[PDB]
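Taking it in order: structure first as structure tokens, then the write-up.
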Amino acid sequence: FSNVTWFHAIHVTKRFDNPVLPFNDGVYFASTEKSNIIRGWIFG
Amino acid sequence: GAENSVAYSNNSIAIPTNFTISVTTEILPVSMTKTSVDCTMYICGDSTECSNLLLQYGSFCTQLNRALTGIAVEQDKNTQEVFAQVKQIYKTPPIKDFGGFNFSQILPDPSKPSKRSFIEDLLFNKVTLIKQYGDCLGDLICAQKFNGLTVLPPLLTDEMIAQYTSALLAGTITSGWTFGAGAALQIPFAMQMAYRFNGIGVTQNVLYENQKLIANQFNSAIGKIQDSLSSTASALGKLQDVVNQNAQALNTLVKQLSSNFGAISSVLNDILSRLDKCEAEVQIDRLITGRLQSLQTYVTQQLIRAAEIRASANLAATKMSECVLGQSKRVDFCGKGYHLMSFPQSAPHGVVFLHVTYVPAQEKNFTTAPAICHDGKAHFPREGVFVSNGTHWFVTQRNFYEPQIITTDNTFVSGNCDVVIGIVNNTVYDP
Amino acid sequence: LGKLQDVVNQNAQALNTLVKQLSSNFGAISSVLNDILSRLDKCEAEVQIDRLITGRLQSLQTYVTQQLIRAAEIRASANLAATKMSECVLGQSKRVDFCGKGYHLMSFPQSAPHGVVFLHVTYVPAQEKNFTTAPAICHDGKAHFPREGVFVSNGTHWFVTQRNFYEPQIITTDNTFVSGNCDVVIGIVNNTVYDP
Amino acid sequence: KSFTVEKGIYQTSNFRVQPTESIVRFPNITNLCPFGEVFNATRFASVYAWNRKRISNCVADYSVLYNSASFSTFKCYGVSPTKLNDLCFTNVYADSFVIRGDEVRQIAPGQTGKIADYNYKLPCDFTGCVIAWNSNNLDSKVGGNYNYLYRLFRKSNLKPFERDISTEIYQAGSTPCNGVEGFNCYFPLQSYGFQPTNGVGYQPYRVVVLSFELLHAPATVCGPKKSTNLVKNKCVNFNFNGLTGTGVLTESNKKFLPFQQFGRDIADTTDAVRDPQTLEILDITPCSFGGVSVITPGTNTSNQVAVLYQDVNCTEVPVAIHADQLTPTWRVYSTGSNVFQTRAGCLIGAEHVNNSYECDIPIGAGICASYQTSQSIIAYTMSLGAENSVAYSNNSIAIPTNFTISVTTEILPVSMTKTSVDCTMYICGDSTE
Amino acid sequence: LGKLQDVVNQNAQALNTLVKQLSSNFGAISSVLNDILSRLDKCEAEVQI
Amino acid sequence: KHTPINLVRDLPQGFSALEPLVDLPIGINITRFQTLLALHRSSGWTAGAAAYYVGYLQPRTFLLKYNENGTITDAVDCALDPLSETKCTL
Ligand SMILES: *[C@@H]1O[C@H](CO)[C@@H](O[C@@H]2O[C@H](CO)[C@@H](O)[C@H](O)[C@H]2NC(C)=O)[C@H](O)[C@H]1NC(C)=O
Ligand SMILES: *[C@@H]1O[C@H](CO)[C@@H](O[C@@H]2O[C@H](CO)[C@@H](O)[C@H](O)[C@H]2NC(C)=O)[C@H](O)[C@H]1NC(C)=O
Ligand SMILES: *[C@@H]1O[C@H](CO)[C@@H](O[C@@H]2O[C@H](CO)[C@@H](O)[C@H](O)[C@H]2NC(C)=O)[C@H](O)[C@H]1NC(C)=O
Ligand SMILES: *[C@@H]1O[C@H](CO)[C@@H](O[C@@H]2O[C@H](CO)[C@@H](O)[C@H](O)[C@H]2NC(C)=O)[C@H](O)[C@H]1NC(C)=O
Ligand SMILES: *[C@@H]1O[C@H](CO)[C@@H](O[C@@H]2O[C@H](CO)[C@@H](O)[C@H](O)[C@H]2NC(C)=O)[C@H](O)[C@H]1NC(C)=O
Ligand SMILES: *[C@@H]1O[C@H](CO)[C@@H](O[C@@H]2O[C@H](CO)[C@@H](O)[C@H](O)[C@H]2NC(C)=O)[C@H](O)[C@H]1NC(C)=O
Ligand SMILES: *[C@@H]1O[C@H](CO)[C@@H](O)[C@H](O)[C@H]1NC(C)=O
Ligand SMILES: *[C@@H]1O[C@H](CO)[C@@H](O)[C@H](O)[C@H]1NC(C)=O
Ligand SMILES: *[C@@H]1O[C@H](CO)[C@@H](O)[C@H](O)[C@H]1NC(C)=O
Ligand SMILES: *[C@@H]1O[C@H](CO)[C@@H](O)[C@H](O)[C@H]1NC(C)=O
Ligand SMILES: *[C@@H]1O[C@H](CO)[C@@H](O)[C@H](O)[C@H]1NC(C)=O
Ligand SMILES: *[C@@H]1O[C@H](CO)[C@@H](O)[C@H](O)[C@H]1NC(C)=O
Ligand SMILES: *[C@@H]1O[C@H](CO)[C@@H](O)[C@H](O)[C@H]1NC(C)=O
Ligand SMILES: *[C@@H]1O[C@H](CO)[C@@H](O)[C@H](O)[C@H]1NC(C)=O
Ligand SMILES: *[C@@H]1O[C@H](CO)[C@@H](O)[C@H](O)[C@H]1NC(C)=O
Ligand SMILES: *[C@@H]1O[C@H](CO)[C@@H](O)[C@H](O)[C@H]1NC(C)=O
Ligand SMILES: *[C@@H]1O[C@H](CO)[C@@H](O)[C@H](O)[C@H]1NC(C)=O
Ligand SMILES: *[C@@H]1O[C@H](CO)[C@@H](O)[C@H](O)[C@H]1NC(C)=O
Ligand SMILES: *[C@@H]1O[C@H](CO)[C@@H](O)[C@H](O)[C@H]1NC(C)=O
């Protein structure tokens, strides 16, 4: 019952967002997706 | 509880005009599971090099096995002292002419292959808990057995305990309290009941005057017991707690094999495959110490529980002696009320007593006085108390309203009628 | 005298196990302090003697715990013995089988090593005879019941007798009492009631 | 722990069955391992960029790899070197590099210094070991090799198994110098000087670290041991991918996930295993199992006995005793004419008698035993007591005409010995230290 | 009222021994966890703890 | 873990247990990270409807229920709420 930051890209503006996020000793990444858009990650 | 207030007064009494024959079920544990433990199998999972390390302790496990053996013998003791009070198997009579009383629910059912009765059959179903080998090869019990934990069977089986109980019931209903004190005499049941009644301060006349009603009350009460422990299962709480504690301590004992106790692992095969002689020895010493310590903790808890169960079993033996084999004058020892009699029923790892008792029911106020001044001398009653319905004066026994006219045999005389306080004036009939 | 001997044996055996547990190493190089303190310097003598101390203190605690258990048992038995001394030596007990198989008459105490022995002397009825009985007696329409004892018959006459000894008495008004008509009661029979 | 046992029944442990043969069963991998590439490498990596090599599908050869290279320090954590052949490792990784002389001590758990803080850190929970050996004859040349570098400065120490190949200028002073060289801000890497004629503490040492984890995941590397054929339904000294135990094996039908290879019960011991060569799921049970009770009349009366095997089904007790391997003096008690299946288990060495008596020696489940005189042990259902029947009738009484004055002796303990213990005298045999 | 006071005293005294037993080392370098966890690294802090 | 779903807005109403796959020995300090989006192209681009959720892990004590088949079917987050705390203790 935590709070997770939602990000999404929708055509509709076009809402292009994929900023840099902190990686604080672990990340849980979930994608509700249909057309193979959320595909890869950078870490550093 | 309910707020209440008794209308105390220096000259007012309250006497019952009617009664109830209540039946109260109360449950005592007697025995618990005779467990046994092999240290070698538990601590050292059938590895010889761990057995040799353990061997230098030696006396610890002799001590533990001795303690658990003592516990098991103590349980068989407890069952013996509770149920084997009499070494004469009185078989029940075939014809149930007990003056209206119906014991079919408590007496053995010959149709059933077992000698359990209806009530005993119910009691064995409200408690939940023999695993032959080959079942485990093909569960909690299997893990327990694989780790050296066995459950020895009780010496007396349930059929034999039920046979003892049936003998006790037959003696109680055919002979009364006489079969406890040596040879079992015989007595028609309604007379024995008359005299259990006399024992509680009500004359035998009241039973014979209300024999059918009293038998009806007893039968109805037995039926209510049957329903009450056929509906809910929390009635047998104590026995189930005994079973649960005994089956749960073992589960913690096996679950404690997963602890490292500061070692590299908790599986002996891991240590004995990854390490050479030297450090395998020094780690296996840690594991052995930890597992032996947990074994000792389990055994100590078992000793505590065994002492508790022995206390309960001694109480059950006392109740079997003083309430089944006789009528107890001790208050609230064998039911809320004046004790008439009791019946035993077996149950898994314990016993159930149906205590049937006299409870005065319908009270009426009366004006009373301690004495009667006839002609200057004071009269006191032998049995009962002076009572008044407003106009006349009678003697009556307490726990049933049965007024009698004042006569010389009803009473006795002692001194002049001035010393006593509260005395009143009335004539004393002379037969 | 099994129980007393078991007490003695357990007490003399726990001590023997306690001394026998001084031979355990508990993971040390030896079980004799002199060996460790002669073969080792300060450092490792300390670290091994800690193991030995922990083990021996643990065994001591085990012994003391067992002694506490046994002491609780013995206190229960002693409280029972005090109750028996009070209720059977200092008096006569109506409790059944508390102070002997039978109707209790009296008891004598005798001392014994670490315990007590009670000679309970009791009354046991011996030679029983069958009789025909009835709960009541209808004299002239009224029912008669006995005060002490029971109505009994030798086939021809009717007597009152006290239970645990056959001592028949002729039916009289002081032997019995009267309560109501002689219809309500079940099993009543017909007989005269002598009037002194 | 004595000779003159008294009359009774005694539980005992099981010294009966002992193992006789050993079983080894490792997978079918014969590829000699790529150890020449990590040990016999022309160039090792600089410590700040230590080279991690994956190793898989190997018959990893013997303990020290004492072929030609004489290894200075070979100290192993979690695994004894001697057993190093007997095991099968899950996830092996070879961490290779070269450092100077005196710093070889730093490659171990809990160490610290230049190497173990800026270059290469190990965990405490480390299972594996560290082969270190001098290589001055190779990794040093005249004028000193300026190829082997170490991280001279870092703003914080490393975490275990973390690499750092950055080259940002380390600001020793509080004033940043925008990433160039200057005063109070220095280049974080420093090159070793390995002359061929310099002290022992400055000679280049080749180090490799084999890091792995044992007996928790599907093994891929296996030791040099040759497999055998498992002996089933009989207890051996099995060896399934490294573990060493004792116990009968049996088939099973558990649904193992592909990434799982072991299965543990509540007790944390192995209750499910997957055979390496044959892909199948099995389960394990011990063989020293079952309680054994021994019934004896008191020695000084005889030496005959009887034996109760708890909860066994003695149409198949000899397979439970394992009566294919034991002295015959026990096997006579495994099968015979005098067998009796009580609800408590099976009894051997006593004849079942249809009578019923008050009994001396309890057995269980309503069965007792005794030594009767026809000189032998008998087992029977006890007698609860004399059968009796009271002639109840609605108008018949029984009254005593005579009595007895009985005297009954009954014994209660009251006290026990008031013991006392001095800890100091007991624990510490009058030694002050 | 000796018996009641003995009950109270035993119950309040066993607790006092329980807290007083936190001062024992049991063979460790100290009896305060902060000491061990400040003076030692992971490995030997684990083995002493 | 990969699963089928026919919900469009927010998280599923249920519970799934993640399996391992990989355990790469990269030896890399990580403090920041990022996601790699795609462009449907035909600034001349369009983006399909996609949604990603990010949640930071925390050091917690959990309780897990392994069913008879050996897969996690239920769990408890100790210190979530008092009820879960008691499920943890008991
Ligand atoms: C004493 O109490 C019993 C019930 O406990 C009474 O029995 C009831 O009497 C009435 C009328 O006489 C009947 O309608 C009921 O059917 C009876 N119930 C039962 C269970 O028997 C009895 O009447 C009372 N007697 C006196 C003198 O008060
Ligand atoms: C005693 O109680 C039972 C009720 O439990 C009376 O009725 C019998 O109950 C059992 C089980 O319900 C039946 O198998 C019998 O067929 C019932 N008998 C009759 C005549 O209906 C039983 O009758 C009572 N005993 C007497 C002598 O009346
Ligand atoms: C009970 O009866 C006696 C005598 O019948 C009463 O005693 C008399 O009491 C009155 C005073 O009330 C005196 O004047 C008489 O002298 C007494 N006579 C005798 C023979 O004692 C007595 O008072 C009566 N008790 C009550 C409560 O009325
Ligand atoms: C006991 O005696 C009474 C009277 O002496 C008997 O009552 C008579 O019984 C008969 C029937 O058997 C009736 O015809 C009479 O009318 C009754 N007379 C009276 C006064 O009650 C009674 O039957 C006798 N009891 C027995 C068992 O014989
Ligand atoms: C991993 O990277 C981060 C930043 O890239 C390091 O954290 C910084 O460390 C320096 C000193 O070493 C500090 O001046 C910064 O304030 C830190 N920033 C943050 C956000 O923590 C971190 O030290 C690196 N991890 C290791 C083990 O070195
Ligand atoms: C009651 O029992 C006692 C014995 O317990 C009987 O005493 C015996 O009586 C016979 C003949 O009267 C003698 O030969 C015996 O010597 C007596 N034995 C003892 C120990 O005293 C007594 O006779 C019995 N009395 C009755 C009325 O039955
Ligand atoms: C996120 O969830 C937590 C608890 O559910 C809540 O306290 C917090 O307010 C939420 N964030 C926002 C912006 O509301
Ligand atoms: C007896 O008297 C008091 C008050 O006078 C009354 O409350 C009580 O109900 C009476 N007892 C009975 C059984 O009615
Ligand atoms: C009291 O009992 C007597 C007995 O005959 C009776 O005459 C009288 O009517 C009764 N009075 C009351 C109020 O009950
Ligand atoms: C009882 O108490 C009342 C008033 O409390 C008093 O009038 C009466 O005299 C007393 N009777 C006796 C016998 O004490
Ligand atoms: C009483 O009667 C029964 C059978 O009628 C008989 O077996 C029994 O022996 C008799 N009692 C005595 C003491 O004889
Ligand atoms: C019964 O007792 C009476 C008392 O006199 C006696 O006359 C009669 O003979 C006795 N009958 C038998 C069978 O004992
Ligand atoms: C006693 O039982 C018999 C038959 O069982 C019967 O004939 C007789 O009438 C009964 N007598 C009484 C008082 O119940
Ligand atoms: C390994 O290889 C073959 C083919 O998979 C297989 O039949 C065999 O049983 C395995 N074990 C050995 C020792 O060859
Ligand atoms: C490594 O190289 C030397 C020759 O330089 C050779 O003698 C030795 O056999 C090699 N060892 C391995 C494992 O390749
Ligand atoms: C045991 O044997 C000894 C000597 O052999 C003998 O003195 C003693 O009576 C025997 N005890 C029993 C109960 O047989
Ligand atoms: C196992 O025991 C049961 C009764 O306990 C028996 O019926 C069965 O035959 C036994 N199994 C075999 C193979 O005999
Ligand atoms: C014992 O009883 C069983 C069952 O009735 C019977 O089969 C067997 O022949 C009997 N054996 C002897 C020696 O009486
Ligand atoms: C467990 O596996 C078996 C066989 O695949 C299947 O029948 C059963 O439904 C499964 N049960 C659960 C709770 O997954």
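Residue numbering for chain A follows Swiss-Prot, covering 59-70, 76-107 in order.
We read in the header that electron microscopy, 2.9 Å was used to get this structure.
Cβ atoms are placed via backbone N, Cα and C, with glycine included.
For A:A67 to V, Swiss-Prot lists a natural variant annotated as follows: In strain: Eta/B.1.525, Omicron/BA.1. The natural variant A:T76 to I is recorded by Swiss-Prot, whose note states: In strain: Lambda/C.37. One natural variant named in Swiss-Prot is A:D80 to A, and its note says In strain: Beta/B.1.351. According to Swiss-Prot, the naturally occurring change A:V83 to A is described as follows: In strain: Omicron/XBB.1.5, Omicron/EG.5.1. A:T95 to I appears in Swiss-Prot as a natural variant; the accompanying note says: In strain: Iota/B.1.526, Mu/B.1.621, B.1.1.318, Omicron/BA.1. According to Swiss-Prot, the natural variant A:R102 to I carries the following note: In strain: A23.1.
For A:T95 (variant position), no same-chain residue lying six or more positions away in sequence has a CB closer than 8 A to its CB.
In the three-state DSSP classification, A:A67 (variant position) falls within a strand.
When the Cα atoms are compared, A:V83 (variant position) and A:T76 (variant position) turn out to be 21 Å apart. The DSSP secondary structure for A:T95 (variant position) is strand. Taking the Cα atom of each, A:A67 (variant position) and A:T76 (variant position) are about 10 angstrom apart. If you take the Cα of A:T76 (variant position) and the Cα of A:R102 (variant position), they are about 22 angstrom apart, rounded to a whole number. In this structure, the C-alpha atom of A:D80 (variant position) lies 14 angstrom from that of A:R102 (variant position). In the three-state DSSP classification, A:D80 (variant position) falls within coil. Neighbour counts were taken at the CB atom with a 10 A radius for the variant positions A:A67, A:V83; the maximum falls on A:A67. Applying an 8 A CB threshold to same-chain residues 6 or more apart, the list for A:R102 (variant position) is empty.
For A:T76 (variant position), other Cβ atoms within 10 Å of its Cβ number 6.
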